[PDB]
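*Asks:* The structure's right below; bear with me while I get my questions together.
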4 protein chains.
Amino acid sequence: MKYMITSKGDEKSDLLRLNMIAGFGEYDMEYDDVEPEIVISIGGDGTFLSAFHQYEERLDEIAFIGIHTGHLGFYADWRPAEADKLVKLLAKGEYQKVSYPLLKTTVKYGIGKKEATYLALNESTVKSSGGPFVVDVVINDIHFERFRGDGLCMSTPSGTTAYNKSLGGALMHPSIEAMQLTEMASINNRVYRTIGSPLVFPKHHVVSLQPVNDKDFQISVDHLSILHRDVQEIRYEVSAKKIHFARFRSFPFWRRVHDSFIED
Amino acid sequence: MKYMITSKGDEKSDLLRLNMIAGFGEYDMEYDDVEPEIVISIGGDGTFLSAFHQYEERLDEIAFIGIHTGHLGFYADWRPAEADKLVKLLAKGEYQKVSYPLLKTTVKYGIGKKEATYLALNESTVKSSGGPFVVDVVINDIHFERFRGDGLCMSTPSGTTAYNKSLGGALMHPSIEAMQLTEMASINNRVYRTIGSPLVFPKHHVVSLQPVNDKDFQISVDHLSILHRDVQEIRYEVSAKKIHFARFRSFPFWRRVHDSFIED
Amino acid sequence: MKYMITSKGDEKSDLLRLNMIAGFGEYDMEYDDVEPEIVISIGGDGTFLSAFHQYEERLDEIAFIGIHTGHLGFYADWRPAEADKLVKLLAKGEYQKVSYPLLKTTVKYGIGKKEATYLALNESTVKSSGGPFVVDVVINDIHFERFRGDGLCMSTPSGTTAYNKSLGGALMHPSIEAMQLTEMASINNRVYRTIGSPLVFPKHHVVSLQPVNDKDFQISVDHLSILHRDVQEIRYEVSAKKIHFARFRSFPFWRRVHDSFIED
Amino acid sequence: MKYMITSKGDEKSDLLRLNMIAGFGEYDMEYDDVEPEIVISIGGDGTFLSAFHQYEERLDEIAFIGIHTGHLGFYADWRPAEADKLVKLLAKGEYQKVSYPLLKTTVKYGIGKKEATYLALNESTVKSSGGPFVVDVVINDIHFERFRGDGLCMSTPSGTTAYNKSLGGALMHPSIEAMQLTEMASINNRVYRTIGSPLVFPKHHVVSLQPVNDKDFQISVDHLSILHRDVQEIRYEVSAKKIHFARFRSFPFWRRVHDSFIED
Ligand SMILES: Nc1ncnc2c1ncn2[C@@H]1O[C@H](CSSC[C@H]2O[C@@H](n3cnc4c(N)ncnc43)[C@H](O)[C@@H]2O)[C@@H](O)[C@H]1O
Ligand SMILES: Nc1ncnc2c1ncn2[C@@H]1O[C@H](CSSC[C@H]2O[C@@H](n3cnc4c(N)ncnc43)[C@H](O)[C@@H]2O)[C@@H](O)[C@H]1O
Ligand SMILES: Nc1ncnc2c1ncn2[C@@H]1O[C@H](CSSC[C@H]2O[C@@H](n3cnc4c(N)ncnc43)[C@H](O)[C@@H]2O)[C@@H](O)[C@H]1O
Ligand SMILES: Nc1ncnc2c1ncn2[C@@H]1O[C@H](CSSC[C@H]2O[C@@H](n3cnc4c(N)ncnc43)[C@H](O)[C@@H]2O)[C@@H](O)[C@H]1O
């Protein structure tokens, strides 16, 4: 099987990568970072996020695996001391695949424009180019609210433990095909009104943000953050595409949440 | 078709009920409150909740409809001025059914006990008999947290706009088969830790609350509130059963939320 | 100096108490639990709260000191291993007094009634006798809001780290003469509106709760919880009375908060 | 008395300004925008904020008054229809002054640097230059927390109804000499910990933010927002300076809050 390994790039991660490559050299098992079937990430969630975005045009063909050199691995699965066991198990094909939902973001411009389309594993957020942030929120073509505040965050299920959590969003099991919209510092008074609460949308629901003033927005997709000018619409929906993980052993999502927030 | 009508019991609702009965007398269309196929509720959500609990052993056989004499009808569908049109449409069978998920609550006791089982359309909550409230939260047999605070609330999707909302929970579209757990005044310090965030569980996930001290709890199921003694376990899961609504015309959930919280 | 010692009542606290009494026997320093000038509490904050309420008619004459046998001493000052040093320092009168604000609660009834008056070190809360909870909130005689929800909590500055904190209230330095009002699960929709936010009131401001329906309320004052019937008014204001602590050494409030919530 | 009038600059505000000037021409009462004793602002709170910052070196000599051409006047006092009555009352000197606390912000740099000092009527906030935001929070020289998240907001009492409110802060009566610190999207997990809660500081307490990485910050002071490079420290304290308002008639702060958030 073709595989590749991304590293965080510190001494620890590089040496671990070299050892795994040497270990894989005893099997079959070819290193290929153009068309890999397995992508191993060694580092933290940031490294894992970069690996995902490196290969987003090949998601249907790849199973991802993370080794964490932290603290903190929501997309790890593995400790560095377990790397030899992982080489062994991965070479023997002793694994069942697990899929998580992804978020599609479409950014439509004026003139042309595009139509830029992005895929997120954690979330996409929108803020002003600074700038009061004011947008009309449209759900399946019905005007829902005029949002005023700092910005909005649209999260995948696996993303709910990240930025979503800090904003008061719910944690959602990744078997649920949904996206969740949270507010950043909404303004609520006698004249300005928002829902307040996070909103959880099923597949096929479309959430559209339309400028009120002010057509310039800072848009993030996971780690990536870009200033978009002359925006006519930002559009969110659950992607038809999914990320596939290689597992290996039981490590339930709720235990992962327990280990990350309660105690380990 | 067999039908019945529950009324809130004020002059407005009773007279509306009598007129609808008279209107149904011109069709076929028999009044039967033992084995109805259609249950019409005239009042508010409280009246609707009582109608549901009146007929919870016949949920597979009944389509529910609500007329609101409020303000505030999340389970209405209809205004009193539209009652004649509703009589007409309901008699002609001009409707498609919509189903919403329900919550199963199991309360297990010591000695015997039971095993009391309840069905909720909005939510089930647990508080102490007063009493510090302390429970172990167990998700699919793994210990997740020791919760200390005022209590816990487990909501259906349609329930998310009710008690769940007041506690900071997410609003969830009712096409999603899930339940949501929210905290009431959790204690968080260096020694006591809870997740903080609401938690959204898919079908087949089981959330179990187990007493730490203190085996006496005040348990609510929608409007019903009962003191249970000598509790060994409280168990939550998405019910296999569903409530069926008769519709009639498009009134999307998100528009219902808009009309109820933003403006109408 | 006259002193007394309350104990939590477990083996640890009782023996510590006996040793301190023996230690005080070597000074002057008379044990008197009728008219003490120093009240030592050995246990947790619960023990300390009971000691305070034991002597609330003598607050102007007493300096309080807490030794914690926890984890968790917001009203401790002292570890059990330091008890000998404390005996020594307290006998020599090597201490400056620190005062914290208190909360006055007045409960007015119908017929008669009373006028029951309570003093709180942490907070007073109000909930329904169960029961939807609905009250009119009146600030300095102006109608501010109709509150619907689970209840309300009025906290002292030192109380802000307790129930207040769990409800989303601000932590306030105890040098500020104020009280803070927080909501429990407020209902907010198109027809029902509350402020949402915690409210911080200075000295001489009066907050009055007046029944809308329903004149029966469960009222807590620190650990004490009582069902009051036929209530006409519940009235809150910063007390003219203060609790005095004996200190001893610098242990700033913010460090106390750090040690209790961040790390120790 | 010397006075000046700032206008929002739309037709409505300019004409109102011209009429008030004409009205003041019948008294004594000289227009002077260099050394005014009365500053009238016609517009919204933004206009009022600009008027304040226009004259921040003369705060001890000026009484401010606002007329609102909104909706929304927390620093208005007056409707446009009342402008004639205001001209009359202001000319006769029929007013008592009211003072509100202000926030001092000190920004210290490396090399030199400065020491930039700012005065805020609403708040000062800090965010990264984008950028993960990580700062050490130091209260009166004791390390309190390492904050990770979007940013921090330090509010005056009158500022608590603004940005502070959106971030979950308490509303504080402006007779209380304090500042309030709120979090923007704090990260809390097993390894990263913040207090969560808003913090209310008395006069003479000093809150210092010290960079961990990353010495570049976007700092706001009311409407003003500036990118500061090579920051060594950001320092907050309640200013010795106060804003003085001219009043005129009773319009209590809590009624102002009611009118702005509940109903008018
Ligand atoms: N999925 C997930 N769950 C929990 N924690 C995560 C996750 N993904 C990344 N992280 C953690 O984010 C940290 C930096 S990853 S860089 C990009 C991510 O940063 C996250 N981010 C950005 N601002 C915030 C704030 N303010 N709060 C929480 N998370 C934030 C956002 O989700 C982005 O996708 C690091 O501690 C990771 O362990
Ligand atoms: N599904 C739904 N959404 C929104 N609002 C609802 C819903 N069901 C009922 N209600 C409203 O609850 C009010 C009384 S119904 S009696 C039983 C329900 O009360 C609700 N309850 C109890 N305490 C609270 C609090 N504290 N906050 C919000 N809701 C609460 C809970 O969901 C129970 O199921 C009335 O205004 C109804 O319009
Ligand atoms: N002042 C203060 N700060 C922090 N923690 C405190 C304080 N006073 C007591 N406690 C802690 O409350 C716990 C039980 S004391 S019994 C009475 C107090 O319970 C508190 N209480 C009741 N329900 C709650 C909830 N739901 N959350 C937080 N605190 C609560 C309330 O403040 C009462 O005054 C124990 O861990 C103490 O260390
Ligand atoms: N003091 C006060 N209370 C309530 N509302 C206020 C106040 N001052 C200004 N405003 C309102 O802020 C709006 C724009 S003023 S421009 C500068 C202020 O914007 C405020 N701001 C910036 N971002 C936010 C967010 N996200 N939420 C609330 N307020 C925000 C912040 O307090 C700044 O001082 C307008 O509706 C004013 O009526």
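Header entry for method reads X-ray crystallography, 1.9 Å.
Using the three backbone atoms N, Cα and C, a Cβ is placed for every residue, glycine included.
What Swiss-Prot records for C:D45 is active site, proton acceptor. Look at Swiss-Prot and you will find C:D45, C:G46, C:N122, C:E123, C:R148, C:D150, C:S158, C:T161, C:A162, C:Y163, C:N164, C:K165, C:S166, C:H223 tagged as NAD(+) binding site. As a published mutagenesis entry, C:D45 to N appears in Swiss-Prot alongside the note: Only minor changes in the structure and a 10-fold decrease in the kinase activity. According to Swiss-Prot, the mutagenesis experiment C:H223 to E carries the following note: Twice less active than the wild-type. Its activity toward DTA is increased 2-fold.
Have a look at these and tell me how they're positioned relative to everything else.
*Replies:* Applying an 8 A CB threshold to same-chain residues 6+ apart, the list for C:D45 (mutagenesis position) reads C:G66, C:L72, C:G73, C:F74, C:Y75, C:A76.
For C:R148 (NAD(+) binding site), the Cβ neighbour count at a 10 Å cut-off comes to 21, with all displayed protein chains included.
Annotation for C:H223 (mutagenesis position): spatial neighbours C:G46, C:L49, C:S50, C:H53, criterion Cβ-Cβ under 8 Å with sequence separation of six or more.
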*Asks:* Far apart in sequence but close in space: which same-chain residues, 6 or more away, have a Cβ under 8 Å from C:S158 (NAD(+) binding site)?
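*Replies:* Residues satisfying the criterion: C:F74, C:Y75, C:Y100, C:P101, C:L121, C:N122, C:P174.
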*Asks:* Taking the residues the record says bind NAD(+) (C:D45, C:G46, C:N122, C:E123, C:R148, C:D150, C:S158, C:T161, C:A162, C:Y163, C:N164, C:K165, C:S166, C:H223), how far apart in Å are the two Cα atoms that sit farthest from each other?
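*Replies:* In whole numbers, the farthest two Cα atoms are 31 Å apart.
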*Asks:* So, three-state DSSP: helix, strand or coil for C:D45 (mutagenesis position)?
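*Replies:* DSSP assigns C:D45 (mutagenesis position) to helix.
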*Asks:* Measuring CB to CB from C:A162 (NAD(+) binding site), give everything in the same chain under 8 Å that is also at least six residues away in sequence.
*Replies:* C:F74, C:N122, C:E123, C:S155
*Asks:* For the binding-site residues C:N122, C:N164, C:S166, work out the Cβ neighbour count at 10 Å and name the residue with the minimum.
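*Replies:* Output over binding-site residues C:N122, C:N164, C:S166: least Cβ neighbours within 10 Å is C:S166.
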*Asks:* Using a Cβ-Cβ cut-off below 8 Å, which of the recorded positions C:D45, C:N122, C:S158, C:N164, C:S166 are near chain B?
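*Replies:* Near chain B, the qualifying recorded positions are C:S166.
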